[PDB]
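Before any comments, here is the structure.
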Amino acid sequence: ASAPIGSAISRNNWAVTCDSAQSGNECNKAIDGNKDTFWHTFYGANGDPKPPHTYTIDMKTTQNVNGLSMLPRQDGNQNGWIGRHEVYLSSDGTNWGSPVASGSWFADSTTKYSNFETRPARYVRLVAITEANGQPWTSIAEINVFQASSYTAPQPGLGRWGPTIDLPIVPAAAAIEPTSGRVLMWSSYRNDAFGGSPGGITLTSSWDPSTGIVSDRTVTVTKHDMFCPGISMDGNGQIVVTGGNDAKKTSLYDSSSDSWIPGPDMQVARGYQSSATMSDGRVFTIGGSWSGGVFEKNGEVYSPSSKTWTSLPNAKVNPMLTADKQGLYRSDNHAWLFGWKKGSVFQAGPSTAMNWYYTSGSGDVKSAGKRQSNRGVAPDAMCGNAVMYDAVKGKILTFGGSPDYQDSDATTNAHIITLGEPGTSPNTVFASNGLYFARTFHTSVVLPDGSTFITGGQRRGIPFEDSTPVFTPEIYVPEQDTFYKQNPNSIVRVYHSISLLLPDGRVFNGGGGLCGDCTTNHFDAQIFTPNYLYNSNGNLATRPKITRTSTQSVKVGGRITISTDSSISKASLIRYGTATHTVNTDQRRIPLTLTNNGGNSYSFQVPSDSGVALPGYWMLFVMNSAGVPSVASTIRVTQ
Ligand SMILES: [Cu+2]
Ligand SMILES: [Cu+2]
Ligand SMILES: [Cu+2]
C-alpha cells in the first residue's frame, strides 16, 4: 500500500469538470465517496476519444494542498487505469503553471497517490496523459485532495523541493544512465515487495529529465532479482549489479545500448555488500551477509575485460566488521568503500576501524586506524553515509548512522577523513559540530561546488517505519566547515530511499519502504533545486553554457579545452552516481584547475592518477562568478 502525506479535504462543496464523461459514469462519480462508482470518459457512445483526459476540481476556497489520491475502478475491469499523468494546481482556474507532480502509476487497481510539497491552491487538475495499458479511456472511482495542517513559504536562499515524480515502483536502488541522462531505478521481483521472491526477475523504471517520461522494464535476461545489491560503474562504462535477492548473480547495465547483459556469477554469494570500482576499472567487493549465507565473506574482484570474478580470500572482512548486536548478518554490510590509488580500496566505515584493502595477488587488508577526533573514538555507524567531495585532496565526509543496523539511535557524528597513500593511516577530524539532525538511512550527494547535500533518514533506525523522520536536509560546505539547513520537504525518506545528482545540477531523492502491504511504500521521488540555481530575486538564475568541448572522451592526465558563453570562475568533474541502502561508491568530485585561454576559452587536465580520477563517466560542470553551474557535459574518463 501507500499513503497520503496530508489529510483528506472535505468535498461537500466541490465543483468538478471532466473533458468527457459517459452517462452513468459522470464526472462527479469520482467524488461521491463510493468506491463502486467511477467517472469514465466517452466510449462506444461518443466514440473513444484518446487521452489526454482531464479531471479538474474547483475546491471553492484556498487549500494548502499537499497531495491527491486516485482510486481506480474496483469492478475488476482495467479500462481507464491512468498511466502517465500530471497534476496541476491553480489559484484562478486558467493559469496552471507547471505540474506539481508527474510520472506514471503502476498498472493495477490499487489506490495511487501524488504526494508533493504544500502549495495553496483552489483548483486542482489531474491530466491522464495515457491509459496504463495504452487504451483510449480514463476512469476514476474516487479522487481526493489532501491538505497540510499549515503552509509556510520556503525560506529564500535555502533551495526548493519540487516537483514530485510519480513512479510505478519504489525506487530502492537507482543509477544515472550517463549516455542518456536518464535516472534508472529498480525494486525487486515486485513493484513494492522483495519478500517471497522466486528470484530471477527485477522490475525497473526510468525517468527522463528532458521529456519528463517515466517508463518501466522487467529484466529477466540476467536471471537476477537485484534487490539488496552491490552497485558499481566499471571502467568500461557498465553498471555492475551484484547479488542481493539472487545472491550469486551479476547483472550488467550498459547505458550506451540501454540494455542489461548477464555477467559472471560472483565467487561468493552476497547481499548488502558494497562494491567499489578500482583505479584500473575493475570492481572490488567484500562482506554482504544479508543473503547467500552468514559467514566470513572476504574480498573478490570483477574484471570487465575477462568477465570474471576472482576471489581475494586474504582481503579479510574480519577487520571491517561492526559490533552489531545482530552479528555477522548486519556487521559486514554497506561498507564505506572508495576506489583509490594502485588498485587499493579504502574502507572508511561503518566500523570504527578503518581499513585499506589491496587487490594484488589473493588480496590483503591493513588497518588504517580508527575513525576518530578530539571528541573521541567514533562509534560504529551502520548506514551512515560517506562522500568523497574532493578526490584530488582525498577528502571524505562521513556522517550519521547508528551502532546497530536497527533498533538503534542514530547520531550526529560527522568526520572529515583525508586520504594519502594506501597503507598510511589517514588523518580524521570532526566535521564542524556534526549534523543538525541525527539520522540513519539518510542519503547524500556531492554537488558541483563541492558541497554535500544530505537528506532524509530518521533518528532511530526502524526499517519500514516512518517514525522520527528528518524533513530538513543539510548541506555541508567544506570551505566553511559548516552545515546549513535547507528548506524541508514533506515526504519521509527512510529505509530504502535513494538520492542521485542529476546532470542539470539538481538532486533526485526518492524511494523508501518496499514492504508490500505496509502503508510506508513511497512510489515517488522529488527534485531538490539547490540555491546555486536561484538568483537573489528568487527566480532561476541564468546559467553559463559550455558552447564547445575539445573531446567527450579523455585519458587520465589528459587535457580538455572548452568554450563558454561567459566567464567561468570554477569547474568540477563529478563522477556519475549509483545508489541503494545509503551506499554510493561511484560518486566523487574533482575540482578542476582552469587555464584561462582568453575569450572564454578554458582548458584543464584530468588528474593523472586513476585512483583519483576513477575511470568511467563524469559530469563536467562550470560555474560563473555568481556561482551558478552550467548543466553537465558528459565526459568519459579512461586509463
Ligand atoms: Cu533492504
Ligand atoms: Cu541501512
Ligand atoms: Cu546499512
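Numbering of chain A is taken from Swiss-Prot, so the residues present carry the numbers 42-680, in order.
Looks like X-ray crystallography, 1.9 Å, at least that's what the header says.
Every residue, even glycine, has its Cβ placed from backbone N, Cα and C.
The annotation active site, proton acceptor is assigned in Swiss-Prot to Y536 on the grounds of experimental evidence. In this structure, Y536 (active site, proton acceptor) belongs to neither helix nor strand by DSSP; it is coil.
Less than 8 angstroms from the CB of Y313 (Cu cation binding site) sit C269, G285, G328, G329, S330, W331, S332, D373, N374, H375, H622, each of them six or more residues away in the same chain. In the three-state DSSP scheme, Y313 (Cu cation binding site) falls into the coil class. Marked as Cu cation binding site by Swiss-Prot: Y313, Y536, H537, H622.
Here Swiss-Prot flags 42-189 as domain 'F5/8 type C'.
DSSP classifies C269 (mutagenesis position) as coil under the three-state reduction. Swiss-Prot lists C269 to G among its mutagenesis entries, and the accompanying note reads: Reduces catalytic activity more than 10000-fold.
In Swiss-Prot, the entry for mutagenesis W331 to H states: Reduces catalytic efficiency 1000-fold. The structure shown retains the original residue. When other Cβ atoms within 10 Å of the Cβ of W331 (mutagenesis position) are tallied across all protein chains shown, the result is 24.
Recorded in Swiss-Prot as a mutagenesis result, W331 to F carries the remark: Reduces catalytic efficiency 50-fold and substrate affinity 36-fold. Under the DSSP three-state reduction, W331 (mutagenesis position) is assigned to coil, being neither helix nor strand.
Secondary structure at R371 (mutagenesis position), taken from DSSP and collapsed to helix, strand or coil, is helix. Under 8 Å, Cβ to Cβ, and six or more positions away along its own chain, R371 (mutagenesis position) finds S330, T363, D365, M423, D445, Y446, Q447. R371 to A appears in Swiss-Prot as a mutagenesis experiment; the accompanying note says: Reduces catalytic efficiency 250-fold and substrate affinity 22-fold for D-galactose, but improves catalytic efficiency 1.8-fold towards D-fructose.
While the structure shown retains the original residue, Swiss-Prot records the mutagenesis experiment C424 to A with this note: Reduces catalytic efficiency 1.5- to 2-fold towards D-galactose and 1-methyl-alpha-D-galactopyranoside. The Cβ neighbour count for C424 (mutagenesis position), using a 10 Å radius over every protein chain in view, is 28.
Cβ neighbours within 10 Å of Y477 (mutagenesis position), excluding its own Cβ and spanning all shown chains: 16. For the mutagenesis result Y477 to A, the note given in Swiss-Prot is No effect. Improves catalytic efficiency 2- to 3-fold towards D-galactose and 1-methyl-alpha-D-galactopyranoside; when associated with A-535. Improves catalytic activity 4.7-fold towards D-galactose, but only 1.8-fold towards 1-methyl-alpha-D-galactopyranoside; when associated with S-424.
Swiss-Prot lists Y477 to H among its mutagenesis entries, and the accompanying note reads: No effect. Improves catalytic efficiency 5.3-fold towards D-galactose; when associated with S-424. Classification of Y477 (mutagenesis position) by DSSP places it in coil, neither helical nor stranded.
Taking the Cβ of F505 (mutagenesis position) as reference, residues of its chain lying under 8 Å away and at least six apart in sequence are, in sequence order, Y536, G554, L555, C556, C559, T561. DSSP assigns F505 (mutagenesis position) to coil in the three-state reduction, outside any helix or strand. A mutagenesis experiment is reported in Swiss-Prot for this position, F505 to A, and the note states: Reduces catalytic efficiency 166-fold and substrate affinity 9-fold.
The Cβ of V535 (mutagenesis position) has 27 other Cβ atoms within 10 Å, all protein chains considered. Experimental mutagenesis at this site is recorded by Swiss-Prot as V535 to A, annotated: Improves catalytic efficiency 1.3- to 1.8-fold. Improves catalytic efficiency 2- to 3-fold towards D-galactose and 1-methyl-alpha-D-galactopyranoside; when associated with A-477. Improves catalytic efficiency 4.9-fold towards 1-methyl-alpha-D-galactopyranoside; when associated with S-424.
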Three-state secondary structure, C424 (mutagenesis position) (per DSSP): coil
Distant-in-sequence Cβ neighbours of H537 (Cu cation binding site), under 8 Å, six or more positions away: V211, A213, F482, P504, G552, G553, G554, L555, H622
In sequence order, those recorded positions of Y313, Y477, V535, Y536, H622 whose CB lies under 6 Å from ligand 3: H622
Recorded positions whose CB lies under 6 angstroms from ligand 2, from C269, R371, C424, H537: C424
Annotated mutagenesis positions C269, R371, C424, filtered by Cβ under 6 Å to ligand 1: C269
Listed in sequence order, residues not in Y313, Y536, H537, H622 with Cβ within 8 Å of the centre of the Cu cation site Cβ atoms: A213, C269, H375, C424, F482, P504, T621, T623
